[PDB]
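A.B. asks: Encoded as structure tokens, here's the structure I'll be asking about.
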Amino acid sequence: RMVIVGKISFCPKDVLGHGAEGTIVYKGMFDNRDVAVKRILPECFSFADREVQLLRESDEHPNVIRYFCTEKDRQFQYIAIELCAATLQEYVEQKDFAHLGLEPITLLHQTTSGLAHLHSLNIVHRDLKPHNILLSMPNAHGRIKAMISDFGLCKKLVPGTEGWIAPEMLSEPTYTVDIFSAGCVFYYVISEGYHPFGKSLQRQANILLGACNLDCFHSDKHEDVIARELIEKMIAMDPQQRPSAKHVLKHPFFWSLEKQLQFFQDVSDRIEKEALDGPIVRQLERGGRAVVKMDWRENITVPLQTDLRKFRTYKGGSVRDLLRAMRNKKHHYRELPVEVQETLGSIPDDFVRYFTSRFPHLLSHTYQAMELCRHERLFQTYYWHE
Amino acid sequence: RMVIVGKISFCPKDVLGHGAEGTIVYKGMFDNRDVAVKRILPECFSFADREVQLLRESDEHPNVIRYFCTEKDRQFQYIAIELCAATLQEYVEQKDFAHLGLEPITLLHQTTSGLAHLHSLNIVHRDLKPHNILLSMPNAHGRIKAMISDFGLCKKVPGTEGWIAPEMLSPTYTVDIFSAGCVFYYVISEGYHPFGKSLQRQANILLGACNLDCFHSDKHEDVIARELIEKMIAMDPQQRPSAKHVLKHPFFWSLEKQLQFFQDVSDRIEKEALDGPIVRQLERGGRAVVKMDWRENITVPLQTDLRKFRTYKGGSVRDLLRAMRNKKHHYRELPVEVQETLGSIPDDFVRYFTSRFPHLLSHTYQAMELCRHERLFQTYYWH
Ligand SMILES: Nc1ncnc2c1ncn2[C@@H]1O[C@H](COP(=O)(O)OP(=O)(O)O)[C@@H](O)[C@H]1O
Ligand SMILES: Nc1ncnc2c1ncn2[C@@H]1O[C@H](COP(=O)(O)OP(=O)(O)O)[C@@H](O)[C@H]1O
Ligand SMILES: *Cc1cc(-c2ccc(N3CCOCC3)cc2)cc(OC)c1O
Ligand SMILES: [Mg+2]
Ligand SMILES: [Mg+2]
């Protein structure tokens, strides 16, 4: 038994899900495309059409959901939205969600970028949760994309939802609240379900308390060291400590394998032809022996060490010698003994994974100690300024 | 085996139909809605995207279909357009068809309004025909509407064997007005073409040969529809009316509109001398339309009641119209017998009189062309 309320339309029996404060989402229609229609009480939730229009008038971003149209029933409010296949919950939780075929880390790239698109428009979500990060229906060749939804709306008379509210929002808003929320959903995605804060009932209590677990992030694993390093700052209690929408996009956490490798190359080149006394080099061996595992030479595979023994001239007590060795080996890769190629290669995936496997703090240490050269013409693909 | 050439997508197994000169149309996708994608060879047809872009940058007309986006394969050209239910063909010829939902004259109306909107944009369809008028899939509350398609593209002679205005063989909107005339007949006739069967169609059109066999002269609606289509399929390009002129024609009027015309005219003609040029023009056709004496060509209750006042000449058009208007006005206080024969207003009533004087509206219309500029007669007449 269908309803109209013209310019939008739906059937009430096809209900998708109930939201906060008595709002309901069904599967309706529009032109003829399948749509999710969100039906809202105007006294509870407050749509702000101005922001949404600004979204429309500006260049369409691929990871920020589009609102079809808005009309005000007497006692209600009606929104027609691209029917998505699921929310982030189905993704990380159901596990059966046949991707396809996107990685969680690109998922977070998408999300953070879309969010950044919002923040460029000086627009803040106020309620970033796994339910407000939706997944498209499969596209042409079957690929899936992630968009943020439920933006530009709020509550009259605290916004957001229990569990995903920043600390400072609960003590008598800018982008930072969205960056905190985003850190949480990052952990929720990476950690296959666990919340950093950590159980449902205690979650927000610990948010104000400052309790974090993060126990999924070992210290002997590269990717975990990176993830931890970023999320640590995203969910920092001090809102001034939280990284901006773009800043997060620029993190090593997002880099491709090739990008990490190239990072190691570039770094090795730029540190070469400068004195050991210089600021950069001295700083690069600041953490020193720690990351290298004392001497890097014995901590690597056999053939590689036979070649290196044949050539070095490589202290091993230095990270810089390691970097330089990696750059040399990457460069001269093709003209190397086939066994060496077998252990190292292929470039760049297996190559760089071969070193970050064995030195989990290498990329991190290099990246941080090389912040000095952040302004140089080469490193703007790597670092942020303002 | 899905095809991409993004952003469009289709299965070459779900073909909807072959087109002209190799082009074909399949049921494809876009965002996530079903669409129809027709592929063309860019070596045959030349798209003018300035026109379609101009369509986009102008007001959305409910009867002009929309081409979603245009893009080029290396070897092909792809157009994705709103997926429709059928063409005029299935509308007319498929005996078990759901309109649902829409009358044929409302169909033609829609078609002509979309057509007029196109013409307003200084774009000429160049190829009007049934396949190029389409039926939409049911909407919100089920209602089907009709949209015109395949406009804005041409061939590297435009048109189609059967519907091509003769002077294009020996272009302006007049061509579309002519093709439109053809489709008007085609629709109203429930299957027939004026010119009139397939192979001779274009021979007979260069000839000037018309059929119009299904339009009698004893049925009012026939006389009107004919009166228009004739002017639409006139072999002289400057004779055919403009796309809006076609719309303003009595053919499209509602019954309320018709009876309102009759009353307005009857109020106007009155208090003007009988030698007067307007009234004299009105009685030029005279007897023939009035059937000698209109008193004798109505029901017996009405005439036995018209006896009591007349005053009603009966050979005269003005007097019939004025009797209509007077009996209309004083309807409340008429005997139940007379009320009953006339039937409820305006439907049964204006039909009561149009039944018996099929030429009456056509005649009064043409005769009242005299006062076309008047501020009361503008809802009826062209400018
Ligand atoms: N755009 C959408 N498309 C499809 N399903 C949706 C959409 N938005 C929400 N849903 C589903 O409907 C439910 C209600 O969502 P919503 O009204 O946004 O409140 P909340 O933000 O608390 O989930 C959600 O759990 C989600 O699973
Ligand atoms: N939007 C549409 N929806 C469904 N079918 C269509 C559509 N457009 C065209 N067709 C089908 O494609 C066939 C021919 O394609 P086209 O070149 O557009 O028409 P024609 O060749 O008759 O001018 C028609 O007979 C019609 O059935
Ligand atoms: C790993 C590594 C490799 C070289 C090196 C490799 C290959 C060449 N050539 C030039 C002559 O032979 C053909 C290819 C030269 C040098 C050098 C170093 O550094 C000593 C090194 O670490
Ligand atoms: Mg939501
Ligand atoms: Mg067609």
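Residue numbering in chain A adheres to Swiss-Prot, whereby the residues present occupy positions 562-718, 731-745, 751-964 in order.
Heads up, the Cβ atoms here are built off N, Cα and C, so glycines get one too.
These came from Swiss-Prot, pasted as-is:
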- A:577-585, A:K599, A:643-645, A:690-693, A:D711: ATP binding site (BINDING)
- A:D688: active site, proton acceptor (ACT_SITE)
- A:835-963: domain 'KEN' (DOMAIN)
- A:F889 to A: Abolishes endoribonuclease activity (MUTAGEN)
- A:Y892 to A: Abolishes endoribonuclease activity (MUTAGEN)
- A:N906 to A: Abolishes endoribonuclease activity (MUTAGEN)
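Are these features on the surface or tucked inside, and what are their neighbours?
C.D. replies: The number of other CB atoms found within 10 A of the CB of A:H692 (ATP binding site), across every protein chain shown, is 17.
Secondary structure from DSSP puts A:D688 (active site, proton acceptor) in coil.
Under the DSSP three-state reduction, A:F889 (mutagenesis position) is assigned to helix. Cβ neighbour count for A:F889 (mutagenesis position): 11 (other Cβ atoms within 10 Å of its Cβ, all protein chains included).
Under a cutoff of 8 A between CB atoms, and with a sequence separation of 6+ in the same chain, the neighbours of A:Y892 (mutagenesis position) are A:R875, A:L886, A:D899, A:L900, A:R902, A:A903.
On its own chain, A:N906 (mutagenesis position) has no residue at least 6 apart in sequence with a Cβ closer than 8 Å to its own Cβ.
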A.B. asks: So the entry has no coordinates for 5 residues flanked by A:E745 and A:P751. How far apart are their C-alpha atoms in Å?
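C.D. replies: A straight Cα-Cα distance of 12 Å links the two sides of the gap.
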A.B. asks: Quick check on the binding-site residues: of A:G580, A:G583, whose CB has the lowest count of neighbouring CB atoms inside 10 Å?
C.D. replies: A:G583
A.B. asks: What same-chain residues, at least 6 away in sequence, bring their CB to under 8 Å of the CB of A:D688 (active site, proton acceptor)?
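C.D. replies: A:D711, A:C715, A:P732, A:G733, A:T734, A:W737, A:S759 - these are the non-local Cβ neighbours of A:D688 (active site, proton acceptor), listed in sequence order.
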A.B. asks: A:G583, A:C645, A:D688, A:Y892: which of these recorded positions put a Cβ within less than 6 Å of any ligand 4 atom?
C.D. replies: none
A.B. asks: Which one, from the binding-site residues A:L577, A:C645, has the smallest tally of other C-beta atoms lying within 10 Å of its C-beta?
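C.D. replies: Least crowded of the binding-site residues A:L577, A:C645, by Cβ count within 10 Å, is A:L577.
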A.B. asks: Calculate the distance in Å between the alpha carbons (Cα) of A:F889 (mutagenesis position) and A:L577 (ATP binding site), and round it to a whole number.
C.D. replies: 66
A.B. asks: What's the end-to-end span in Å, taking the Cα of A:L718 and the Cα of A:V731, for the 12-residue unmodelled region?
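C.D. replies: Taking the Cα atoms on either side of the gap gives 8 Å.
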